[PDB]
Structure formats: structure tokens, C-alpha cells
Amino acid sequence: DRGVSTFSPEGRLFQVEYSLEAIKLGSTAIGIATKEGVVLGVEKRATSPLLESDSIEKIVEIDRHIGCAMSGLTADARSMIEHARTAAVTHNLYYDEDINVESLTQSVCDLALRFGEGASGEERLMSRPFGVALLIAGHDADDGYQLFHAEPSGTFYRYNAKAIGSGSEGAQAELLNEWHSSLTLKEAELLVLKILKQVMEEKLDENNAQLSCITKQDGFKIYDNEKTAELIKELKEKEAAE
Amino acid sequence: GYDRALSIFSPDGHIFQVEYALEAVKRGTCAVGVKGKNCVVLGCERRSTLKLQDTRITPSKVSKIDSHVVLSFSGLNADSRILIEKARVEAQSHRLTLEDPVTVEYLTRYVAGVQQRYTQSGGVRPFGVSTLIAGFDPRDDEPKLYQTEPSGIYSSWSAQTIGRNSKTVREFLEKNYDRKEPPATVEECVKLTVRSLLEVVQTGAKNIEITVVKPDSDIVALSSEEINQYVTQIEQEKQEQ
Amino acid sequence: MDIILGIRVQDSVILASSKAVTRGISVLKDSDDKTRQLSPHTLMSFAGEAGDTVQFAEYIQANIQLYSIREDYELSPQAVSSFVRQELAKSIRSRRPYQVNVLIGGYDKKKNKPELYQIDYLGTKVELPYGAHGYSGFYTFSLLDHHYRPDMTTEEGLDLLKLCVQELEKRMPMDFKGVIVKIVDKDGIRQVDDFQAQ
Amino acid sequence: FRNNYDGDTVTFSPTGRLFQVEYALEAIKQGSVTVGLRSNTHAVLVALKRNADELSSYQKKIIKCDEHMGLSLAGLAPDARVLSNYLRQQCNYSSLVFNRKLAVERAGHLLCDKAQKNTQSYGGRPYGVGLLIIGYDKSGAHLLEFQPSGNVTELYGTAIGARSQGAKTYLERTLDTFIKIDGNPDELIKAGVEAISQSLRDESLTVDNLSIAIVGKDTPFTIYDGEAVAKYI
Amino acid sequence: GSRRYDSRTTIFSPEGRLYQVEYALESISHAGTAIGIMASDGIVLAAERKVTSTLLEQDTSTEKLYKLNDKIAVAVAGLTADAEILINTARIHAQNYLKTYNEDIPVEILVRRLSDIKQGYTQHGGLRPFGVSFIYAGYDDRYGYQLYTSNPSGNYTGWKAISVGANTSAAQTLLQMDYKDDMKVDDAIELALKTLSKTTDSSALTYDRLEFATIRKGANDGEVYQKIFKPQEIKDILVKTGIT
Amino acid sequence: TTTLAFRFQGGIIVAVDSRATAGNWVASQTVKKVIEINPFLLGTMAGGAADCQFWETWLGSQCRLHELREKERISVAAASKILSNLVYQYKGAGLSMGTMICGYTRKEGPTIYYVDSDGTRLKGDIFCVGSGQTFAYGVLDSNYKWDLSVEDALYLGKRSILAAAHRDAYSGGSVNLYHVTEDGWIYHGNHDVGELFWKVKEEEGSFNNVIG
Amino acid sequence: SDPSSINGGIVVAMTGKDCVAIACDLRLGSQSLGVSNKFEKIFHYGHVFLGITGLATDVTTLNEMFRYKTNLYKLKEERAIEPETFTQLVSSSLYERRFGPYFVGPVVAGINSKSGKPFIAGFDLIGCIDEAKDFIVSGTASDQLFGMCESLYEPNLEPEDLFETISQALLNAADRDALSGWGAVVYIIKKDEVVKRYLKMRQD
Amino acid sequence: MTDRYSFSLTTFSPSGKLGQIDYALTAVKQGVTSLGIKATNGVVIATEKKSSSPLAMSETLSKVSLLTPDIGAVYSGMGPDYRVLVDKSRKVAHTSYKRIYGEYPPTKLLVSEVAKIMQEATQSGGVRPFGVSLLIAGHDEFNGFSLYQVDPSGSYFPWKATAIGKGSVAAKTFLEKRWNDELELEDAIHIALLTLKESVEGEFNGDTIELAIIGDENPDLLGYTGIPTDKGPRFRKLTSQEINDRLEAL
Ligand SMILES: CC(C)C[C@H](NC(=O)[C@H](Cc1ccccc1)NC(=O)c1cnccn1)B(O)O
């Protein structure tokens, strides 16, 4: 066959590129960073009305100051979150302080390229790259509210706003237009909800999507359904107003 | 020694070995779970390729993981034993360290994690198994039902089915299960479970087994007669119209 | 060394275990239950080195419970005691042996006979009508040699224990803060809540 | 032909080529341009940082290895993280064990040998990144070019990445002028920014778009970005 | 490297089947038929010796029937050498159990273990599976007489009567027809010999082409006896049943 | 060292001294012998300073990990068993700790666990640990009732440490006081023995022996 | 301190005319404290008999080990192990633990089923074989047993006579040992039958 | 470096064949004929010394090997494969038997060990099956005289008489006519010599033919005296001269 870490003639890693295709098939996730916080939203996308939608967990806490959202092969994300949590708690054990959001993201990205069938450099025992992308959001004293996009290539970019998953290219153009350095948190919540509403196949309600933020004051919160539902009432009333 | 990457991505972004593991589930005998207001019922079909079996000693389809949690499955029988054992071991480990039995969600997350691990480790193939895990958290009287699959994904269902012709029985449950008013009783829960299997099994006293899980470790399997009394009554409703 | 006694009567096995936990100069606790239920019809009491004691008991408990789930069946007391002995037998030649002595009392639902097994930290096992670990036996074995009958009732067996505990309270130098008493019979394991004054 | 001999790094082609290594080399060309150049007193790195969206950050290209040594990257960024990290450790080992700042030449040889091991063994892969290493050691200012094939070259100047050929011809032309630009940091950087602008096409080099690094005589390796590179635009 | 030559023994087909298990099963189907029948007072194992010659010493021979325990035995269909590897580990497992608990190993526990070893060769290690199907005949004090079957997949099931190897379908149909729950061992003996006699791919069913065994509570003891039939004993019992 | 924890009507009282010694040398009079594991969990320290401080700070991390993993507060039983089981791994290596893990979960009510480096783990209502324990026990045992007010309980705790600080050469410095309810622990101050002693004598008539 | 003197216990074997005999005491102690008077130290695999003295935990372990190995042997060999062969299996099994030995004094007795020849042997804790034609002794009263045997014994005794001899040898040796006694059992092994008798003795 | 062939090289084909085992048996078919015959008081194994050069000294290459004093072996197929199996067979007879019961293993068990070594070459990573079939003949106290065949798969079967390699089908037939259960050892040696003459093309003498027996104990072959129970190996290789003597009464 062909080695799992083979380059293409264009100079790309076959497995990483294919991994990226798996992510395009995943549920939409959107993050927006403001000076009042970072909002993280996802499309639940239940496969049946018998599925208890609130058991869909695609937004997770890493630490009080870091949360993340996932898109793609979501089962692949469990050990990534486990590593992230451990890195955060561990850092705090060694340094009596919060880990920086960037350092946390870098740690997670370090895991990403540890795949192969025995590569000469260190012990990469993972048979394939992860099939999931992550949006890591948080706050720290030095560099404020931050949003990172962590890919299975080991690279991570910082974003003012970012969408990953099925509707991502569409959602991204919409984010390109709507984002400015002055949004408020409320404006950002509404804006995630709106963009998610455009790209989603079902009718977006408080059940088939989920919102969350991370602020300096209260940490990472996952909004309960009743709170999001009122924001959904509220987005409809402003779109009707013009 | 043997660490060949068997589960890899193909060009369109699929992992075929996992996808094919699902095909193994599709061939397994059907399995269904419905939660009542105050119980969970697990139903399984028995195949008829061969008959002359010893039902006393033949491994039954529903497995106790602990006194309060049960597991059923569709797919490769042999593969399922590997999962059941790891789950039973973990259950005792949890009681040993935490001093509390596992929650149904905890146990489900463990089994799913094992499943996932086998999709990104050298030299192994995915489990050709999907599971239904059901029961009650220690000291909860709120019934729990979860489903796992070869990929390692898991989630909770009011009612779910897996295996051959699960497509059919899901249809039945979808237009027959109301979340507003779960089956109020063990009896009307069991009856809904048999009904769903009767869509697929096609005449089945000895072809249907039912386990009932009630709160605080009350788990019983029904006998043929008890089950057959449900089959008899259900077919009388059809002719009375 | 905690008081650890056991007596097999007609239809049950009675276990009595001292309640005190003393560390150096102080009695830290006077209501310590030096016992683990291994299965619905098998009980184990234990005494020895501080940590090893509970650590060993709970580890045996976890294993028997695992067996019960895998097989949907309860091992005979003879099987459970053989399993325990083997664990202690390995333990003694390892880097840090478990310093734990145990009594296993079981009701064998297959035969309908009570059974008492004494096993020390070396993995020395013997089946007995009555047994003890540590210094307890030095006072109690003679009482029991005198007063024991194989057809005694559970109530007679409790009176005979009361005699043993009275002798220990008179002649032993330590205050062991009384015993917790448990009966193992056809119907399971129960605790006599009234031994403080019976 | 080619298709039958490019499966892994352990396979020679009939002409003696190693295609997997050549494919790694292609990741460099697809990378954003970076430039390095030196006098006898200083050495400079200039890099054009790339962004994904106008909502994205520009990905960092310059890594510090010691107080006297650092590098710029073109290609797979994670591979540069692995290799700079190794270099960081070697720089570190030299100090702890020998109380000695590692010779830039010696760092060159170490990186060569590390890359090589991945071009001859099964299940491994070549590194997919090019590196430009500058430092100031006991024999003065230094610039190095690292190729994933293992080839490390000492130079006065060079550039790697997309459209890098522009700057390379500029530096080759400027050679006699910049080699003398001693005791004046701002003029050496100016020559570097002029070199890197000979490789522009797409857009202009902006404030958060530039990255510059400097090391020399009495200057510990320092990274300049944003506002701090403004006086060079 | 090596990857080139790897047959990948443990992958799924697109239809979700295991190639190597299926082909092993195909190999088993050519092997001499073995029959197991459980009665109320005992169990019968019978098997057809595949390929024979005048010069084959039958007195010293064993290829199909193996003693695992004093209370458990197996009939083999498939590669004898593969079976012996498995049989030996099974004997060890039984003794490990006996040493641990001071009780003979319950029949299922042993069967599950052997089935687990087979299952492993199906999921990891890149080796071919064992080309073996087992019929287990045993007694224990929880379930009485038991009959089990395991194959290269590592799946196992319990039966009142079963066959493995060649012509199972025909043999299964024949057993389904004539088997009755109230059967005695002596009736079971006759059923097994009839069934093999009706499914042989040879002209006629002679003693030299059989191995025979019974697990009986032989009533005068109030304990269970494994009888491996000697060649003469098969020749006798073949006459009684009316095959000569 | 003297540390105590007792369970009563109002929850948990935790009281410790603050002295460290190296032989007869007083190394510190300002040691913080209570570790705030979380808003609802406290640990006390007796024996080896390093051993206790390190492994109880570590416990905090293991508890925080639990809550991220199970989306719920760690139980007192589970927290204590972590430290217990860890310490048991090291049995015979020479770890030296006498420790109390105190918390108030909904499921267990107010709960105290004693954990030491021998691997002993005990649940109970009253514990005193340290070289001055026996002194604390005399005062505590003779004035304890379940039905003590939060005020009286806080005082009995504080007074028990005072007793031990006085007689035990290796106890002293100051008293640190905690009250635990389901809402979480509440700090009730640092009371220097140098001023507390005279205050208590005068107001209580106790310590009649000492000339003052 | 001495693992060979904790539980206490004696075993003795003798050859006679077309017979062998093996005997043990029944005591299981823990220093001065008698714990059990039913602790038998003779075991048998097929027609081969083994008595073990020494540390009780090792006595039990070794029995379970030889049961295990003789079971496997019989399955492969399709015959019962013989006294000569078993003696070798004991030896190599003990020597295998040379520097962490079992604290036992094993004794083998039996009649070869093929040859009718009476056979006894004794071992040290590390497997050295002593194959006497007359008697073997083992345990905390071995000095006393050597004395009794060296006087009481004569060749070619009839099973009924050999019984009287070996019983006196054991009884009188045990009564001079604080750690032996509390009952006694004697096996008279003939080709055809094996008789087992419990003796009456002092219970102090 | 490092053996990275951790996977089976023998696998099942769709028809259920194990290819490499078949191919090994094919290699056995090309090999020089060997045979064994079991008498009432002995066993004989024989084969042809097919020398590869008249410059070679054919005595320096024995095809009949002693495994224990009472057990001998011969083969058909690949010579070097056989040689290493002999080394291993001899060793396993010690490590798994002599060092444990102080006696040499009975024939069936040593066979059983050899067979296992061959089975493993059929399943383990990175190996090919052995390209040989063995005939193992021996004696032990409790089983008496006994002949076994071991095939590349690891299967073995007991024989009254048989032949393997080149002319096996013809030779097996010739043995079916001549064999009875009353054969004395000398008679069996005679049948062996007749049967092998059909297989040999060229010269047929004590230099070309390699023949060994398992018969009576040979105290003259022991090397020492003084232990009554050591009464000498039952395995004996016949000399060139001993063969020629029996070829004149042929
Ligand atoms: C837990 C610590 C902080 C408190 C006290 N321990 C110490 O002072 C121990 C010695 C000691 C004394 C009495 C009993 C046990 C151990 N001292 C230290 O750990 C210590 C640490 N750093 C500097 C000097 N001493 B204690 O338990 O009396």
C-alpha cells in the first residue's frame, strides 16, 4: 500500500489532507471574539427525533478560562480534550497560575502530528491523524480574549471569528462582513445564531443549536436552552424590524 | 510488533474499516430499547438460520455490566464479549476507587472510548459492534438509555434500535413513541417493545427475548410464556379491526 | 493485635471483630467494622498492618464481585477461601507482602452447611469449627474447646461468643472497645445490633 | 516511472533520485518567502508572514533558539517547531555541560544529521520545511540554509519560499554593499526589507504582515513584529 | 519495506465480514464430520476420520477426539496441528482454575476462554486464524451435561445436538428430525451413527473410519466417566445399531 | 502540631496550629496547615511539611480534574480515597503524613476522613491529629455535644488548639479556624496564641496555674 | 525465624515385603499455639503418595502444584505418573526455586505399577534426592524419627507388621517433640489396595 | 534493521487452502524417497543417499539422525530445513522432558514437540513453513515400538508402514502387499530394501543406501558399565557392510 506519512507530489501529507475532508462533513461550529468575551456556537444535528438532543456535547470546558467547540469526527475529540484539561490543570499545579490560551492550543496541536507506523524522531503511536477540528476560546491576563482554530495538521491560527464544518465557507464570508472590533457580547451571540440559522438544513431552535461564551468575570459557560431560546425570540424580532 | 495502520482516511475523508464495521452491525440480529416513565425495556431478536439450541447455556443477548446496568448489542458476537468484559472490570474499578457504582453515562462513555481507541491504534480493527446500554444511576429513579457505535460515538435515546431491519423498527417507534406521555408502566412499555419487534421478526414467541430494568438494581428477564402472552394480546388488537 | 473471632454452629457462621482503631497513643475510633461482604452468603473479617488490611479486603471484594457478574453465580465459600489463600501465598514472596490475617465465614447454599476458614498472612489455610487471629486465641480456644458443640443453635453460639468476649475483657491488656457481631446463614448476612448488652 | 518509486523515503529511483525528499522540498516552495543576510557584525532575518483570512492572525515565521541563535521557517510549521526545539536543546546542552555557546556551524551539522535519519529509514518521513539560521558566535556573524534533504550551507545571504528567486538575485547583486553594512543594524535590516520586496507580487508588506529578527556583536537575538517594524515600511 | 507483503488478516470486507474467518470456515467444511449429541443421562461424541489407509495404525491414533479435563472433551474439525495448540492451552486453563478455586472448571468458562483466544486472532496481531471448529462435551454441577461449539470467529453457542465439518446442513436436518428431549445416551449413540452413516462421502461406514466417545454418570457411583472407544468397541457398537 | 475536625449540628469545625520544628528549633510559627482543596473541601496537615503540602496541593488538581470530567463536585469519600490510594502506593518509602479531609456534599452531609501515610483511611465525627493530639482530645471530648451552636463549636475548636499549643512543645504559634456548611467553608481568622492565651485565661478563669 | 519450625509436623516412610507405608502427624501450629488437629500432610497423584513437612503454606502450595503437573502429565502421557518419575519431577521443581526455596521436606512413597517394586525417597528443600531402600524421615522430630527407625526397623516386614513398626516409630518420636502430634495417620500401600488408619495418641 | 515482518506469510485463500503448506508439500514430493516399516520387535527407517558430487564424501552427510537413544529420524524434502529441525528436536527433548523427569521423552511426545515447531512456522510472523516431511521412529517402555509421519502443516499420524517423497505412491502400494502384523525385524529390513530398490536409479549398495533401526538395547554402544538399569541405546545405524550382507540374500 502507501505509508501513512507520505507526501504528495505537491508537498502535502495525504492523510492530513483527507482528514480535512472528514471535517467538511461535520456539523457547523462558529466562534466570535469580542472585547467582552468569546462566543462559541454549534449545530447539534440530531440524526433522529428520538435522540435526546441535550446529550449532544460538542461544546466542552477545558478550564474555567478555556472552552472549545468541535467539528468532524467528534469521538476523535475526547482524547484531545482529556489532554487539554490535563495540560491546564497540570500547568496550574506546576506554576500556581492559569495556562495561557495560546500555550494550551500549542500543547493540543503537539498531539496532532504524533501519528504514524514508527517515525524516526522520537514515539508516534497513533495510526492516523485526528478527524476533527477544534475552536479553542478563552481569556488570559496577557493577550485577553482569544479564538484559535486547531487543525489535525498541527497548525493553529488565531481568529476574530471562525466557522468550521459543513457550512463553513458560506458562514466565513458572512463573518467577513459582519465582524468589527467594537461587537458587544450580545451582538456576537445574535450574530452566531443568525449565521448558524442561514447554513443549517433544519429550522434552528434552542434544541438542534447551542450557545456558550467565555468571559473574564464568570469563566466559560454553556447557555441552557431557555436562555438561548430567548435570544433566538430576540434575533427574529430585529430581523422583522428591518 | 504488528502495528499496521488498518483504519486510515481515504480520499473523500472516510475511514472504510469503521464504515465496514457498521455493515457488520447491520447484519447482526435486531436490538431495541425503549424507556418508560419508571423503567427501561431491552428487546432482542433470536435468529432462525439454525435451531436445536440449548437455551439454558447459550449466551443470552442482554448482559449485566453491574447490578444496575445492562448491555445489549448488534454485530459480531465474539467482539461484544471483549467489550462486556472491559466494562464489567471498569465497573468494579469504579466502585473500588470512587465508592459508588457507575452512572449509565459514565459506563457508556467508557465503552465508547474503547471503541474509538480501536479506530486509531496500530495493528487492530474496529469493533464490529453497536451497543445499547440501559439502567439507573445510583440512588436515580430517571431511566437512562444510551447507544454506542464502532466509531466511538455515543448519545442517549428515548427509544432506539440497531441491527438488521432497524430502519423498519425505528419508523414504528418514531410514529409510536410520545415524549409527552413515556409508557406510564412496565407493562405498556414491554408491549410497545414487543410490537416494534413484531414488525421485523415475523412470528416470534421463542424468537423474542425481553429484559426489564427497574430502579435500584431490579433486573429480570421474561420467560417465553410471559412474552407470548404479549404476542397473543397484540395480534388480537389487529383482528378486532 | 485487633480481636478477630469466628464460630461455626449448626446452621450459621458467626463472626465477631473488635471495634477499636488505635494509633500509637490514642484510640481514634470505637465503631470500626473490620469486615467486607464478599458475596451475599460470604463474609470476611481481617486484622493486621494498618493500610494493608482494608486495601487487601477491598481488593478481594472487587474480584469476587467481578466473578459474580461475569458468571451470574455465587462461588462456594470453599472456592472463595482458596482464591484468597492463593492471593496471600503470592503476596508473601513479593516485594512488600500483605500483612493481613483473615476469617472467611460462608453459607454454602449447595451443600446447606455453614463453613469457617482461617487464613493467615502467609497463606496458611485451615477449615475450623472455630478460630481466631493474634492473641485472641490464647484466651478463647480453651473456652471453646470446653463449651463447643457442633449442633449448637445460632442463639447458643452467640452466648458462647459472649463468654469469649467476657474473658477477653477481663484478661486482655488492651481496651478493644467491644465487638461487632455478624451472622452468615441460608438467608445472607445480618448484624446483631444488640451485643453491647445482650 | 516516478509513481513506482515515490512510495517512501527508503526507495531509490532508477536515476538515483529520492522522490519523497523531493516532494518534501515542494512544501518549501509553497511556503511564504523569508530572507536572511549578514555583515561581519550582525545577521538579519526578514520574513513575509501569511494569513488564512482577513479575520485570521499572520502565522509566525521566526523562532529563537538561544540568546545568540534563531531561525526563520518556510514550509510545514510543525516540522519547524520540532527542529527548532531540538536545536534549542542542543544550544542548551552546550551551555550546561560545557559552559559554551554552540557554534552556528555546529548547529548546522546537527540539523543536517537529524534530518538525514528520516531519509534512509522505513515508516519515517522527510521534514517538510526549510530553515534559515542566523547567529553570532566566537567567529562572528553567520547565516545558514537548511534543506530537508539534510543539506546545510553557510552563506552571506539567501531566501527560501514562493517567488524567493527574486530576492536571491537581488542579494547576489548587492553582495559587496551589504557585507559592509558593520555596526549599523537599521541599514542591514533596510537591505533585508529591500531584498524581501523583490519577491512581492500578490500584494505590499504591511505593519502586521512584517517579521524581522536581528543578532550580533552586542545584540541578543530579538524578534520584531507589528508597530515595532513600522519604521521599515 | 514489509507492508508490501502484508495480507492484512484482520480487516473487514466492504460487506462487514472477516475474510480470513470465512476462508477458514470454508476449509473446515471439507473436514471429516463430527457430531455431538446431549442426552439426559450423558453425552455422545462421534467423528469421521478423513482419509485412511490399511497401514494407518488406528490403535495409536487420535486426530478428532481429545480429552481436556476429566469432565470435558472436544471433537475437532479442521487443522489438527492448529487444534493441538488450542487444546494444550485449554488443558492449562483448566488446571489454573482448579489450582485457584479448588473446583473443576465450569464448562462454559473454559469454552469462553478458548473462544476469546480465537477472537483475538481476528482483531489484532496480523496473524492467520486457527483453522479449527470445536465441539465441546462436558459435565459440571451447575448446568449438568452441556454441549458447545466454537469456530474461527471466536463465536460459541450451546446445543442439544450439533455437527461440525463436512455436510453439517444435511446432518443438522437429520438430527432436527429424529432428536427428542427425553433421549437416553444409548439412543443418542444410535442417532449419531445413523447421521454420519447417512451424510459419509465414502462407500461404506466402517469402524476404522471413526472415533467415538461418551460422557456418562456411570448410575452406580453417585460421579461422572469419559469413555474413548477403542477400535474394537466401535466395531461392536456398529453391529448393534445395525450398520455392521 | 495539633489539628482537629469535628462534626456537629451546624456542620464541620476545623482548627489547626501553625508551628513547624526541626528538632528543638522552631522553624516557623506561621505555617498554613489548612489547605483549601476547593470552595467546599478542606485538608489538614500533620507530620512532614513537604509531604502534606505537596500531596494535598496535588489532590486539588485531581479533584478539579474530576469535576471537568464528570461535570459535578467530587465526593468527600472519593477525594479522600484518591490521597489514600496514592499514599498507599508509597508505603514504606518514608512518607510522613497525618491528614484530615473535610467537606460537605449534598449526597454525604458533613463528612470527615482521616488519611495517614500508613494507608489508614477512616470516616468519623471527631478527629485530632499531630504531636499535640492527646491534649486537644481532653478538652474536645469533655465539651462536645452534637447540639453546639456555630459560635460555641468555633470556640471549642479554638480552645482545644490552645490547650495543645500550651502543653505540647511542638505545637503553637497561632490558631486557624474554619467552619464548613453546604454553601462551602468560611474562614474564621488567625488567632495568635501570644494574645489568645491571656485573653482566654482572664475571660474564662482557666489556666489558673500559670502566673499572669 | 526458622520457617521450618513455625507450624511444626512429621512425616515418615518405610518399605516392607511387597508394600510401602507412609505416616504423618496431624498438628498445625503457630509456635506454641496449636491451631488445627486435622492437618494432613500426605497427598496422593494416582498411586504415587507424597508427604510434605515444613511451612504449611508451602505444604499446601506444593500439593496444588503437583496435582496440576501430574494432571497435565497424565493427559499427555495417557498413563499415571510413576514413583521414580515423580521423584524426579519433585526434585527439578524444588531446584527451580534454588535461591528462593519452598520451606518443605517432601517424602515420596509408592509401588511401581509395572515393575511391583516398593519405592520411597526424601528431599531437602532445594531438591536433593535421598532414595533409601529402608526408611525416610522428615520434620521437626526428624532426629527422634531417625532414632526410632534406626532401632525399630527390619527388612521385608509384612503389611500388618510394617504397620505396627511405622506407627510406633512415629508415635514415640512425636511425643518427644513439642511441635508434633495432635493425631496421626498411617497409609499402608500394597499393588492392589491402600489402607488408611488414624491412630490414638496423646493430645498435648 | 529489525524484523518488521510481524504478520503471517501463510494465510487462507478463498477456497480455504493454506498456500504455503501446499507448496511445501510439493517440495516434499520432489525429495528423495524415504520410508519406515514397523516390525513386532523393531522399526526400520531408510532412505537413499543422493550424493551431489562424486567428489563429495557421502558419509559426511547423514540423512538418518539420532534424536534420543531410542528415537531416530529421516526425511524427504529440503535437507537444510531437516538439519535445523534435528538440532531443535534434540534440544527440546532435553529442555521440555529430560531436565524435568530425568528420562527421555516417549516417541509420541517428542513427535508432538517437533510437530508444534512446524505448526508455528505456519502461523508466526515473517516465516515460511518447513519444506520437509519427517518419519520418526522410536521405542519407549510404556508404548513400545512406534512410527510417525510429520508434515509441513504440523500434523502427524502413526503408521504401521509408509513412504514419503518421490516414489511414495508406488512404494506405499508395495508396502500394503507385503506388510503383516507378525513381521520380525529382519523381515522388515528386507521389505525396506526391496521397496527402496524401485525408487533407486543408479547404484544400490551400502554406500548409496542409508538405513537405521530401533531394536534391542545395545550395551556395547553405551560407553560405560556399572549401572544395571542402563541396558544401551535401541537406535542403531547399520554400517555399509551390514547393508551389503543383506543385499546378497535380496
Ligand atoms: C505538618 C507540619 C507543617 C507540622 C509539624 N511538622 C513539623 O514541624 C516537622 C517535624 C515534626 C515535628 C513533630 C511531629 C512530626 C514532625 N517539621 C518539618 O516538616 C519542617 C519543614 N521544614 C523546615 C523545618 N521543619 B507537625 O505535624 O508537628
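The residue numbers of chain F are those assigned by Swiss-Prot, with the residues present covering 76-287 sequentially.
Method on record in the header is X-ray crystallography, 2.7 Å.
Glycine is no exception: its Cβ is also placed from the backbone N, Cα and C atoms.
Annotation comment: Swiss-Prot describes F:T76 as active site, nucleophile, evidence class experimental evidence. The annotation bortezomib binding site is assigned in Swiss-Prot to F:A124. For the mutagenesis result F:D126 to N, the note given in Swiss-Prot is In DOA3-1; decrease in activity.
Swiss-Prot feature annotations superimposed on the structure.
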residue : record                   : CB count, 10 Å
F:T76   : active site, nucleophile : 27
F:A124  : bortezomib binding site  : 18
F:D126  : mutagenesis position     : 18
Problem - Contacting recorded positions, sequence order - F:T76, F:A124, F:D126 vs ligand 1, Cβ under 6 Å - result: F:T76, F:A124
Completion exercise
F:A124 (bortezomib binding site) -> DSSP, reduced to three states, gives helix
Problem - Pairwise CA distance, F:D126 (mutagenesis position) versus F:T76 (active site, nucleophile), rounded so that it is a whole Å - result: 15
Fill in the blank from the handout: Whole-number Å distance separating the Cα atoms of F:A124 (bortezomib binding site) and F:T76 (active site, nucleophile) is 11
